[PDB]
Amino acid sequence: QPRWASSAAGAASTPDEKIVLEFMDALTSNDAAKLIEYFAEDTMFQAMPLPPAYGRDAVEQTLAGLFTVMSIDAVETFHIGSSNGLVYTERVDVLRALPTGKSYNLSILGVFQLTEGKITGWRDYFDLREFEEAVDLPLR
Amino acid sequence: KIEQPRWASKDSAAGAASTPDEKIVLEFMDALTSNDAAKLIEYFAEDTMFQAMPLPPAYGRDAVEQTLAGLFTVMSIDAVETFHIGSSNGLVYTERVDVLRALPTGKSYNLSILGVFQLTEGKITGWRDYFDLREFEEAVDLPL
Ligand SMILES: NCCC1(c2ccccc2)COC1
Ligand SMILES: NCCC1(c2ccccc2)COC1
Ligand code: NA
Ligand code: NA
Ligand code: NA
């Protein structure tokens, strides 16, 4: 739990913020076929250290690939807010490398674009090397 | 001036500062290009922190100033291009690219960043930038 955590900062206060929180909970399913139901047809996803994926088919394939070697065991959201149809989440994802069994608390700032309650864009910003060295698994 | 990302929101409001706090942050982003820690620190409260998230945090105004000064001895911020800015609950979020030049190696890199700023009574109580450090290091041939 970060020293720098802000009162309503951690509350989801709009429908879009609430759907993003629900999506963060669904991520622990590690199930890309289930998670793709949250995305619009016109959509994209990027873990920013890695190449982007555009459209539902490429996004589902990208997520499925990540889930073959890592489990999202928990998502803890410290701050959530929104302006202009974008939702921002400052969080830690607890990521477990399946090959090694090691876990790591990865600090993430992510952004979600939503239209009519569906994700039109999801980008997470973080440092990939610190995750790789912690769990003994390169990902690039 | 940087190419607009394919994923950038077309809603004009998404890229504009719409609140007093967001306007402070946009001015602060312009000030980054002066590469002067003493100029930047005037925007910070005494109860404050800074962290480039791949690197250790600094707490308090003096430690923040010294960390900023130390970063500016090794890199220059030549431009900042903000694509999205938004805010809730006293926090401002900026999705942007910082054009970062490594002074020892004379190479530059367009670093994709999502950053968060906490403001209290118009002063920065926290500033954390999230990005991948390794891709910057490899682009400019500067380990750390
Ligand atoms: N940041 C986007 C990638 C993350 C992920 C997604 C699917 C499977 C594993 C890991 C979410 O935080 C790591
Ligand atoms: N990411 C946070 C650190 C940055 C910086 C700040 C001051 C001096 C040099 C570099 C902002 O983008 C790089
Ligand atoms: Na909030
Ligand atoms: Na807002
Ligand atoms: Na905006």
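Sequence positions for chain B are given in Swiss-Prot numbering; the residues included correspond to 4-147, in order.
Backbone N, Cα and C define each Cβ position, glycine as well.
The mutagenesis experiment B:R99 to A, H, K or Q is recorded by Swiss-Prot, whose note states: Impaired protein folding and no activity. The note that Swiss-Prot attaches to the published mutagenesis B:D101 to A or N is: No activity. Annotation comment: Swiss-Prot describes B:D101 as active site, proton donor. B:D132 to A or N appears in Swiss-Prot as a published mutagenesis result, with the remark: No activity. Taken from Swiss-Prot, the feature active site, proton acceptor applies to B:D132.
Spatially close to B:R99 (mutagenesis position) yet at least six residues away along the chain are B:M32, B:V83, B:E84, B:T85, B:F86, B:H87, B:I116, B:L117, B:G118, judged by Cβ distances under 8 angstroms. There are 21 other Cβ atoms within 10 Å of the Cβ belonging to B:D132 (mutagenesis position). Ligand 2 lies under 6 Å from the Cβ of B:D101, B:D132, out of the mutagenesis positions B:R99, B:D101, B:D132. Taking Cβ-Cβ distances under 8 Å and a sequence separation of 6 or more, the neighbours of B:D101 (mutagenesis position) in its chain are B:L35, B:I80, B:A82, B:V83, B:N113, B:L114, B:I116.
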